[PDB]
Structures are given as structure tokens and as C-alpha cells.
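Q: Structure incoming, see below.
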Amino acid sequence: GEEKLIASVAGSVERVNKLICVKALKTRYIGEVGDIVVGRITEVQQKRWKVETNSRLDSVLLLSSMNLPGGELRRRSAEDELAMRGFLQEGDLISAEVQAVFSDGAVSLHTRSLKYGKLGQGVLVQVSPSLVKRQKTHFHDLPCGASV
Amino acid sequence: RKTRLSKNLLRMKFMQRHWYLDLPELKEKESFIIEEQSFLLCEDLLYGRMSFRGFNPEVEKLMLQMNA
Amino acid sequence: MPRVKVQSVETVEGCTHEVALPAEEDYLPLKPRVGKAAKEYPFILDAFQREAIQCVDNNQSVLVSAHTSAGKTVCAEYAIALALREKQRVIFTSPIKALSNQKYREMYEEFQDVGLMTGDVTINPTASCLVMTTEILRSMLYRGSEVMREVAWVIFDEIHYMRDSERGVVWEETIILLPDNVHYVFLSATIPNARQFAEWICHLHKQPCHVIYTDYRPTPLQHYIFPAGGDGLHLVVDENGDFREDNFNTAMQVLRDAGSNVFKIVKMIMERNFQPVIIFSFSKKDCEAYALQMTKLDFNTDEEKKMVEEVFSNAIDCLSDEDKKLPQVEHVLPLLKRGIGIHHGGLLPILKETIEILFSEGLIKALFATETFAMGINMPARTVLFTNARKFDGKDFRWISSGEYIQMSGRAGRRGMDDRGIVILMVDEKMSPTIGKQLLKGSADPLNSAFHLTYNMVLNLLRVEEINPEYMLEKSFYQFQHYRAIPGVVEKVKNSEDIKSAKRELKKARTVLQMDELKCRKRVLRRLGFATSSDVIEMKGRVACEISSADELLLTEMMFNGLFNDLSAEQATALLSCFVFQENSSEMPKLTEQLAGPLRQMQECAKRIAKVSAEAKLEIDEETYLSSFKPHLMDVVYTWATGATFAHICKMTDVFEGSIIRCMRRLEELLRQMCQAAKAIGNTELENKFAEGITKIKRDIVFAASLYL
RNA sequence: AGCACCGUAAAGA
């Protein structure tokens, strides 16, 4: 404003070599490009699945992305379009990683391998996304007798 | 020897550049009045887009063209 | 160490077939087809090809090492049709772009279901068959696009092109990234280490693989020598492979006695009816000057001349009225009238495709071409002549390598027409039987890998959680190729059963190489903000990963130090030309302050990067790294972006045109990438700026269409 | 092989 850099959000300022950014203390998950993610499904559209993350829009899992039973990879047809429901029910959970971020803000996510996909029974918690250190190997298997 | 081109070459793009019925009641008959909803057949009209002394001479040649 | 079990199969003379499989899976051989064939062929397939097809039918990956011109492309079409029969998708990796365009034209003529991807265009990407380069596939494997989960068949052409240094990383990395549930084909030339390659593919996919090898050939060759002024060709080896150095000794005697020539040789060739002929000269000025010398002769009728004019016009009508009025165009068209042609990486690609087509027809007999035809075309001839053995590659003015000699000799021999092919080699130096023998008859050079780690790789791998570089290094070829050299000191220790080497090479039998460079790369990335402690990415990393066409560390530093935020549209194009361009020129240009100043800030950032690299001891030099960025085309690009005429541009510099075209295409690619980077960080003025630069570049000819398309 | 650099002898005006 008027040749003046004015903050917009409450938090600490961070000055990389010449870039001035802010690191708020509470936000909703903005989409990165390799971040893993866990998601609860909300809708099943003719072409894809619509998933709910703590994001400012409705994340998207295209039918082309979801891995197939075993390694039976040929291509996607209408039969897959109809199994689109009987396998990934509305309300289920998926442990995926982001594929890309669109200009409208949404996040298209996929499933690189079989370590990802749909989840068993387990349990879940919803916390703020600014309370998990950005590091590697979010998939832990603890000696206590469980995994997270 | 050879005199003519080949086909694989000659395919490229830069190179190429019921039934019927007789109703005696209504066989040789024709409509005598027809419903129209156009003010053109009704009445003659000039070409919409025009111009006066300079603006878009393209429209001036269009005027010369369509208005005769 | 990698346990692996290799085996041979009992077949007939004509080829050799051998499998490589996991060290704990017994062998039950292939089985015949079931039902109709995917693609019936007009002729009968050799044992070679039918074995390849029998392998491809049972859904097993394969390697095929046989001289070109042996119908090596048949397995590809069979696999493609098989995949399009089972609803699968298939992919066809051809590194070159023009070769890819040719393969696309062919596959489209045939199957009607294909799609091309390449740095310049994109066609029918919703196609069961995807023809494209390999780096595209690398980016896909990284970003897990919607293809890897659909395609079941990959097919590689020119894996032997992996033996290079600057791109031998791509094929390896791509392979390491593919999933175990894939199948694919390798289409190589003669290589003796095929067994290692197969064992590698197996231990890497825990999958069985096949190997086909054969020296078979449909059109045997006859090699002759010409010494300077000898006026007589001396045989060395005959069709049957019988090498008779008696004539070779006589030729060497003629050499010793010797102490407007290639013209004489071509006159000989034509009086002999040996047309058409290919000419391999390892330069550009030589080809052009030989053409100038030989303009006098004419090897065509007048109707053929009229027809060449017709096709030439139908081709170059896609241009303007001025690019037509171009000195190369004019100063070449008569040479084409007369039946002699020239091709080197210094031309406009339009004329290049024109000449390649004309040669495929036969409207030109003698073609001066250095190494292009050697690799990425199927346009054989009746005879070939090597203007000289010497050449330049990398740094050394080395002799000719048997590998390249053979890659070119494979050209001669037109199936059906030519009962045989005539190779000839010009010589002007004492060359004893050892060098001449190991050159002519000597066997091919093995397939060694390069696998030099890179920034882009490390960063794009830091993005991911399941894959880490150390994995890559432990899965590469540079490592699997260092387990047959291990037995040496290991065998010495087994004898010793000295002990220092025992301890060391026992703790270094199944270990990793090239690690120090990795740790040093990491250190740099930390010092510069491209990562952090705990080995996790940082914003700079997610800005650099979008870049692959240049040095990205320095680009991101230029961003985050505020250079492009004060310049104009074109000046950025120029500062990027400073990176894409990598050739030297005679006269360094004189540049104005407005356009030079920024380059000084660029060099300062470069010097900073160089110091930070030296701190971690990357064995790097500063002057070279800094001077690896040639600004010799900044003014060229500026005037081009001002909306000028290519003729007003080819003059400012004593450089060929094709190099400028490559520069500008890479520049436009880099501009797309930089637009995406600015889109990532959050700025908008800068990305609009770069997009405007792009809109300024593409005018007439630098981005014309491929006549093959 | 080439292009450039340096010196060397010779001829004419």
C-alpha cells in the first residue's frame, strides 16, 4: 500500500535473502507438492472423488490416480467408473500424497505406491496443521505396539 | 531410374496444399399461406453495422457491398 | 552382493538367446502364442525377430542387441498392437526429437491411435501409445502423473546413447523409478556386456529378462582404403569377414611413397555406379567447402530438378516472403538441384528435414553429413565414405572409435536394391596393422554408465518420502557394474586366507560409491537455503525443482536477490541466453551498460555459489563455472525480441544459425519454467514479464513446424 | 586435420 509493505496476518515475519513472508500460527492446510496427507471423502462424482482436508477448498482425487487391486494396471474404463463407488465408499479415509496444486487453490492428489491408499480401522485425530514439524517419514511404526 | 514421386512422401500435408406416397387428395397440393416472423421478407433493411466518414473503413466497404 | 542367475537357451544358429532371472527361481521356458497374432507381417520373420515376439507375447521384458537394418523395429510394433489389444497403454522413448517425429508419423499411419510429447509440441496425449523423449518420462516418474498407473509396456530406442556423460543419467534414473509390475523392451546396438545389463534389470525389478544378440546382417559390406593420391582402392576385408592385410600393406607402402581429392573419389564412385553415397566428415566447414568444390557436377536430369523445385516450394511456403530470401536457402537450392546435399548441426531444421526426405527418395546421391544420420534415421544407402578418421569429442582430438565407425557403416546396404554395400576410408597418416585392425574389425566398446549426481535429482528426491538418493546410487549401473571388478582384491584376500585390504574391501563389497559428492551437494543446499538440517526441503527447493533446463541454484538466487524485479521484459531473456548458450565464438561482443550491468550481478552471485561449493570441496573451479555461461548472444536476443528480421540477426555474430535456434528454443522452455517458478513463490508481475518475453520471441521460423508432422 | 600466434630466408619497387 502506497509504496509500503504492510502485514496482513498475525505472526512472526521471516526474511529470506530478499523475500519477506509471514508464518502465521493458525491456518488451514495450503497445498504443497510432495506433502503426504490424510483425507476423509465427501463425494463421488462421475469422474473422480471429492475429499475433505483442512484446506480452503475440496481436495480432488482423480479416478486415474487411485491404485488398482494388486498391480492389475491396464487403463481406466467405465467398469472402473462404476466400481468407483463400491470400493471407496463415501466417508472413507485415504492416506495419499499431493500430486499438484491448481491455480484455483485446490489440490489434486494421488497414490504413488501401495504403502498409500485406503486405511484400515484404526483411530483418528484432527489438530491444527501448524503443529506438525515439516520433516520426512511421516509414516512411523513405533515400538510401543502401533503406528502413526 | 524414376520419373514420379512416392506415396509415403505424397501423403504429407505441405504437399497436398425410404419411401413415398401419392395422396390424390393432397398430392399436387401446396400451402397457400405460410407463417413468417421475420421483418426482412416483410420489409427491406440496410446492413446493421455502418460508419460515417472514416471510422473503420472496412465497415464502409461492407456498406457498399451489402446495401445493393 | 546382488545374487542373480543367468542362463542360456538351446536355439539355432543365427542369433543367441539368454535369460537373466532371480537367483532363486527355476526356469520354465517360453510358450507358444494363444490365438491370433497381434500383427501379421508381409514377409517371414527371422529367428531373431520371432524369438523377440515369442518373448513379448508371454509378457516378459527383453533386450535386443543387433546391428541396425535388421528389422529391429518389429518387436516395437508387435508390443504396441498387443497393448492396444488388451486396453493397456504403451510408451515409446526416443531421445531425439526428429527421430520421434518420424516414429510418430509411422505409428500414426499404422495404428491411428498415438500421441506425441516433446519439448516443442504435444499431440493426442489420450493415446494408448505415447511417443516422446525420455526426460519427459523422468518428470512423469517423479510427479506420478496419470500414465504410470496405466502404461504396462515401455520400449527404449538407443540405450547405447546412454553411454554418454551428460545424459546417461536419464535412462538409468527412469528405470530405477519404474514399478516392478511393468514390462518393457530395449533396442540397442551390438554390446558385449548384455549379461550385466540383464542381471541389473533383474536385480532391479526382481523380474526375469531376456537377451537377444546377433552379428547377422542382410546386406554385407566391403571395406576399402584410399590413401592420398594413390588413385587406387585397396581391399582390407571382404564380405566373408576375411581380412587380407596384403592389400593393406600395399596401401601403407603407398602412404610411405607419397612422402581436389574427394572430388576425384566421388567421380570414381559415380563412374562405378556406386551411387548413392554418404559422406561422413567430422566438421561443418569441410562439408560446406566440399559441396562448394563439387558444385560443378550434376547427378540429376532436368525433370528431377523441376520436381525438387516443386517439393522445395511446397515445403518452404510455410514461411514468410523474407525468410525465403535467406542466403542459406538460395545458396543451397542449386546444390539440391544437382543431386548433392549437405547436412550438419548448423542449418535451419526446415532444410534439414527437406534434405532427409529428398535423400529417402533418391533425388540426391552424395550427402555430406557428419554424425546426424549415424543415429536417428533409417535412410540407408549403397556406399559410404569416411573423409577422415580423426574427430573431436569432449576435449580430446581422438581417433575414430570402432563403435562410431560401425554406427556409420551400418548405413551402407539398402535391402533388396543393393546386393552389398561399399565402405571406404580416406587416410593420410601412417597407421600400422594394430590400430587399423582394432579399428575396422575390432569389437564394439562396452556400455559403461556415467551416473553423475545432479541438483535437480537431489531436490526432486527430497520432495518424496519413499525414495532417497542413496537408494538410487545403490540401484544404478555405476554400482552394479562395480561388483564384477570387486573379485580382484577379494580374490587376493581369499588367497591370503593384505589384511588391511581384507577389512576394507570386505566392508566395501556391497557398499556405496560417489557418496562424498552427495554429502557435499547437501552441504551446499543447506548453506544456500535449498534445504535445512534434518535433510528436509525449503521453499528455494520447491522453486528450483520446477527448473530442469539450466543451472537452477543460480536462477533461484537471482530471484531471491531481486534482479528481474527491476529489469525489463527482454533483458531477462538475455540474462537467460547467458545460460542456455554453451558454445564458444571468435569475438566476444561489446555490450551496452543497460544490458551488461545485470550480468555483473549475475557473476557476483555465481562467485558466491563458487565459494560455497569450494567450502565443501566439490573439486570445482571458479573461473570455469563462472565462464560456463556465455553472454555471446545477449545482443542477438535483444534485437530479436525487438521484433527484427532473422537476416538482421544472423550477421551480428560469426555463429551458425541452427545453434541460435537451439539457444532460442531452450530459452523459451526455460521461460515457461521460470513462469511456473514465479507462479510458485507468489509473484505475478515477474511471470507476466516472462510470458511476454515468450510472446515476443515466437514470430516466424525459430518455432516452425516439422515437415514430418 | 584445421585456425591463430611468433621467428626465419628470399623477390620487387
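Here Swiss-Prot sets the residue numbers for chain C, with the shown residues being 96-354, 372-609, 831-1042 in order.
If you check the header, you will see the structure was determined by electron microscopy, 3.5 Å.
Positions of Cβ are set from backbone N, Cα and C atoms, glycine also.
Sequence annotations record features per position, and here Swiss-Prot assigns ATP binding site to C:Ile139, C:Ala161, C:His162, C:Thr163, C:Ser164, C:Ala165, C:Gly166, C:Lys167, C:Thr168. Marked as domain 'Helicase ATP-binding' by Swiss-Prot: C:148-304. Taken from Swiss-Prot, the feature domain 'Helicase C-terminal' covers C:405-577. Among the mutagenesis entries in Swiss-Prot is C:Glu253 to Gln, noted as: Abolishes RNA helicase activity.
A description of the local structural setting of each listed feature is requested, covering burial, neighbours and distances.
A: Neighbour list (C:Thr168 (ATP binding site), Cβ cut-off 8 Å, at least 6 residues apart, same chain): C:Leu282, C:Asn490.
Within 10 Å of the C-beta of C:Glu253 (mutagenesis position) we count 19 further C-beta atoms, all protein chains included.
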Q: So what sits near C:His162 (ATP binding site) in its own chain, CB-to-CB under 8 Å and at least six residues off in sequence?
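A: Looking at Cβ-Cβ distances below 8 Å from C:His162 (ATP binding site), excluding near sequence neighbours, one finds C:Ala284, C:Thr285, C:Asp310, C:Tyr311, C:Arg312, C:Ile518, C:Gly522.
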Q: Between C:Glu253 (mutagenesis position) and C:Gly166 (ATP binding site), what C-alpha distance do you get in Å?
A: 15
Q: Ten-angstrom check, please: count other Cβ atoms within 10 Å of the Cβ of C:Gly166 (ATP binding site), all chains counted.
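A: Other Cβ atoms within 10 Å of C:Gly166 (ATP binding site): 17.
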